[PDB]
Amino acid sequence: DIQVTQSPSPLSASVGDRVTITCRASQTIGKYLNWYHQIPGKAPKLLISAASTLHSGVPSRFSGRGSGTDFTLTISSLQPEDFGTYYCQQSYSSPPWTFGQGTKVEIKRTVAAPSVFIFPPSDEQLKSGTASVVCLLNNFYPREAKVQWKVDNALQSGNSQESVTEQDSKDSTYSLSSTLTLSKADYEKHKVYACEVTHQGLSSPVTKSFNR
Amino acid sequence: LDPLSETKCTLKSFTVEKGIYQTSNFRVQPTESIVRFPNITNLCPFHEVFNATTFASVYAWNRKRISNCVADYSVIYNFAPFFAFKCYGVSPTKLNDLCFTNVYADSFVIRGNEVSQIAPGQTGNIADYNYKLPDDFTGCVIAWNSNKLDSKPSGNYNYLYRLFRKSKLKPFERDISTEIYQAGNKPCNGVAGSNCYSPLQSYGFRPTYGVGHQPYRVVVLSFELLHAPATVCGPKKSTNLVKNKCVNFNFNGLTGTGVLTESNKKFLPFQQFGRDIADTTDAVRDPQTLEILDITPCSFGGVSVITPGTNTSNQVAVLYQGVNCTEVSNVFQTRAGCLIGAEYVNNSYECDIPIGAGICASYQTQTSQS
Amino acid sequence: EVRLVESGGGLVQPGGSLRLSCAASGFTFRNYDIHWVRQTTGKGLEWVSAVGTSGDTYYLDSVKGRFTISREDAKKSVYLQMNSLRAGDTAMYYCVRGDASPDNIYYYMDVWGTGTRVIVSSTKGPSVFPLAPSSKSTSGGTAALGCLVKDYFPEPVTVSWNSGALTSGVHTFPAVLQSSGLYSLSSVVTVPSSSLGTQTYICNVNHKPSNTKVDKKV
Amino acid sequence: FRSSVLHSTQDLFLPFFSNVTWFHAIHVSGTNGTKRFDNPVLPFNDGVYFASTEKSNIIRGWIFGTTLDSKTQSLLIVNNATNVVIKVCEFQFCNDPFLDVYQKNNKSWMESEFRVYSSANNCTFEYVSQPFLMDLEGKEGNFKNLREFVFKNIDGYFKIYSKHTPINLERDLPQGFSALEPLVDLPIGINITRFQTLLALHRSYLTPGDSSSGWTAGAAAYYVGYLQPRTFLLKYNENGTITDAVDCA
C-alpha cells in the first residue's frame, strides 16, 4: 500500500523555533495530505487541508508545503497551546484513509538528576501471595532511560511494566514507575534488587537495593 | 411597543385620533424549499458492462468512452459483494456530485493474487506489461469474485496474458501482438521450443485451486478531470412535494415562491407550465409525476390598526386585510380581512370606525371597556 | 454550535454486541458524510468505515463482516452495530464528518466528535498496598509516600491525598493494564523527609464504580 | 397552457391565403405511357409546410443541408415502420432522388433497401427515437391521413411539429383549422439553406388498389410552403387547445 514515515517520536522544541515535521509517502500522492493535531485529553482538530490551504481557525503560523512526496510542516513560531501529536492523512491512498503514526512535540528544559527510591512490597501483601516492588523515577527530562531489575545479579525481567505521566506545566518533567510483579517465593528467597537506572542525565548509574 | 405605538411612530404624533390607520403589510414568509427537478438519471452505458458472460482478456482489455449520460454511480453499489472497491484520486463519496469530462471503462479478468498488483505506482508481472496505470490515474478499481461464470471445469484456457515485453508499458497502451519472442542468441520466427515460446499463457480456473488463483473480474473507470465542458455530471437531487404551504419551488427551472395546491385543470400531453391573462405562472406539471399542480401567490396583505383615540383609552385592534385568519385575543373573520382584537356583537349601531364590507367597530361599554 | 454527541456507552463482555450512536446538530445532516474513527490508547487512528448518502457503504478488509452501517435521517443520527468483537477492539471510538471542496475531492474531516470508550473485561475489587519509606538513604528531604492501588478493573479512579492540604504533590500515574486484565496505577506525594511524623497523610481513595472507600493508610 | 384567453405572439408562422407550391410527383399510367418524376431542389428559408397525403408509404424522408454532397451534415429523418432514424452524422450523399427504386415493392428484399449508403464518415451526434412519426396501418380501408410536418430551424434547437387530422374524401383540400404540436426538440447547428425530399415504396405491399383510394403509388400530394414572421392571435378552448386563429397582417 501507501505508507507514511513521519518524524521520530521525541522531537524537542521550545517557545520560538523552526520545527519541521516531514510526512513522506512511499509513492507519488501529488498534493493530497491533511495535517491534524490531537492534544492529550481532547478530540483531534484540523490544521492544514490539501497540504497547502489553511482551512480555518489556525493563525499560529502553520504553513505547509509539498510537491510529489515532499510534505513538511514548517512551524516558524510555537505557542504553549499548540503542543501535542500530529497526524498526516493520505487522501490519495485508498477509500480506507490511513493516517500517520503521530509526532509529539514536548518542551525543552534543563537536566535534573532523577531521584530514585525503591520500595519493598507491603507486609500484608506477601501473605496474599502476590508482591510488587516499585522503583520510582521522577524529575527527568531525558525520557530514554530503562529499568533493569537486577534480581540476585541476574536480569530476571519480563513481568515488570512501566509507564510515564503527562508532562508537567511548570516543571516539564516526567515520572517513571515500574512494578516488579513476582510470586511470594521469589521475594523471600532473593535479596538483591538493584534497580539499574541507565539514564543519560546522570553521570553514574545509581543502583538502589534493599536487604531483608 | 404596541399596535397603537406602531400608529404613533407612523403618523408622527403622540395623540392618535379615533379611526383606522394602515401601518404595515403582513406577508407570510416561506419556511421550506423544494428543489424538485426534472431531467434526472436515465439510460447510460454504465449497465450491460458489469453483468455479462465475458468482458475482455488481460492483453485485450476493451474500452468504452461513456458519455452523453447523467452519470449516476448509485447503481454500481447495489450489486454483489465486491472484493476490492479502491478509488485512486477521486473520493468514493463524491462520485454523484462531480462533473467528469470522460470516463473509459476497461475490464479484464485476472487471478486472485493479481488484484493487489494492479494499482497506480505498483509494478509486477501483470500490472507492468499487460495493463499499467499512470502516476496520475484519477479513477476507481472495482474487483469482485467470478467463480461461477468463468470457472469452467478442466481449466478455462480462454484467457491469455502477455509477458516478456521488449520495453516497458505506457499508460493505456494496447498490446495485441503474437510474435514469437526469445531471450537471446536463438533464431525463433514462427516455431517454438525450450527457450522460445508464444507470448501468451492460459489461466487455470478450477475449483480445486485455493485462494489466489480464482478468476476475479476487474474494471477500472478512468475519470478524466479537465476544464472543458463536462459530459457526465452527477444526478440532480429532488426533495418531496409538500402542498398547502407557501414555499420555494424549483419545478423545471422556473424558481418561484407561493402556495402549491391541486387544481382541476387538464394540461395538454406536451404543455408543461402555463400562465394567465397577466402572463404569470399559475399552474405547472409535476416533474416526476406529471400531476397538475396549482401554484398560488404567497399569502400577503395590509395591516390596519383600529384606534379609538389615545385620549379615550389605549386598547387597539389589528385588521389583517385579505387574510382568512389562518395565516397568523378575539378572532373574527370578516369579508375584508381577519379582525383580531375585537368580538362580533349581534347588535346594530351607527358606524363609528368603518372596517369594511359593512363591518364597523366602536369603543362601547360592555358591562368593562373593549 | 457544531457538536457531535457520542453518548452511546459500552460495558459488554468479550463475545457480546453493543450499539453506539453519533448525533449531530448545527448543519445539514443529509448533505454530509459521517465516519467512525477509532483511537487506541497508545496508537493512532485505525480506520473510518464511513457511509454515504446514496447507499454508499464501505468497510475495511480487516473489519468487514463483523460490522454494519445504517443511516437514519429521521432523528438526524447514525448508529454502529457490530457482531461479536475480539480482544483487540477495546479502544476509544469517534465519529468525524468528512468534507471537501464544493467541486473537488480534498477531504479533510474538520468536524470531529467527542469520543466513546469501549472496554471488554471483568470487574473485581480494588486493593491498596502501603509503601513505608523507612530507609532514609535517599538524597535527603525527598519523601515518596505512596499507596499502590492494584487489581482494579474500572479505569476511572482517583487517590485523594487529603485534598485541601495536599500541597500540590499528588502524582496521578497512568493505569497500567496487566496481563490478567486489571490495572495498577501509582499515587505518590512530593513532601520533604521531615514530614514523616508530622501529620497523617491519608490516601483516601474515591473509586466511584466499585463504591468502596478504602482506608488504613501507610 | 392557456384556457379561454386571447394571446398574440410573433413567430415564424404560415401566412393565411398564401400560394403553396403544389407538386404532383406521381408515376402511374394505364397504357404504359411515359411520365416524368418530379424532384426539385427547393431552397430553405427558415420554414416549410410539408403536408403530403399518403396511406402506407409515398414520401419517406426529410433530408436537409446546404452543401449536402460530401461536406455538410445530414438529418436522415426516414420514418420506416420500425422507428425513427434521425442522424446528423456526416454521410456521403448521392444525387439520386429516390431511396432505392420507385418500383419493386416486394417484401423479399430489405425492409427499407438503403441503397443511398455510399460511404460512412466520422459522426457528431445521433438520435434514435423509438416512437415513429407515421402511425397508420391502413385499417380504415378507404381513408388516408394528412402528414403535416411544419419544420423550423432556430439558433438553438430544431423544432418538429405533427398532427393527425381527418382528411376524408373531399374536393381539393380540407378547409379547416388544425393545430400542430411539437414532438422533438433536438439541437442543430447547421447553416441550412436548401432542402431536398425523397420518395420510396414500402415492402409491405397491400392488395391491388385499382380504385382511386387504393394503390397510392400515383397519389402524391407534395405541399411546400415557406414561412414568414407575422403576428398571430390565438384563441384557446376550455380544454387548453387552439380552436382558430387570425392573420393579423
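By Swiss-Prot numbering, chain D shows 43-143, 145-292, in order.
Looking at the header, which is where the method is noted, we find electron microscopy, 3.0 Å.
The backbone N, Cα and C atoms fix where each Cβ goes, and this holds for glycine too.
Of all Cβ atoms in the protein chains displayed, 20 besides its own lie within 10 Å of the Cβ of D:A67 (variant position). Quoted from Swiss-Prot, the note on natural variant D:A67 to V is: In strain: Eta/B.1.525, Omicron/BA.1.
D:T76 (variant position) falls outside any helix or strand according to DSSP and counts as coil. Taking the Cβ of D:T76 (variant position) as centre and 10 Å as the limit, one finds 5 other Cβ atoms among all the protein chains shown. Here Swiss-Prot describes D:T76 to I as a natural variant; the accompanying note says: In strain: Lambda/C.37.
Annotation of the natural variant D:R102 to I in Swiss-Prot: In strain: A23.1; the original residue is retained in the structure shown. Long-range C-beta contacts of D:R102 (variant position), restricted to its own chain and to partners at least six residues apart, with a cutoff below 8 Å, comprise D:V120, D:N121, D:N122, D:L141, D:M177, D:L241, D:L242, D:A243, D:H245.
Recorded in Swiss-Prot as a natural variant, D:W152 to C carries the remark: In strain: Epsilon/B.1.427/B.1.429; when coupled with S13I induces resistance to NTD antibodies by changing disulfid bond in positions 15-136 to 136-152. When secondary structure is read from DSSP and collapsed to three states, D:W152 (variant position) falls in the coil class. The Cβ of D:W152 (variant position) has D:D142, D:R246 as same-chain neighbours under 8 Å, each 6 or more residues away in sequence.
Under a cutoff of 8 A between CB atoms, and with a sequence separation of 6+ in the same chain, the neighbours of D:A222 (variant position) are D:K206, D:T284, D:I285. Where Swiss-Prot documents D:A222 to V as a natural variant, the accompanying text is: In strain: 20A.EU1.
Cα of D:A67 (variant position) to Cα of D:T76 (variant position): a distance of 13 Å.
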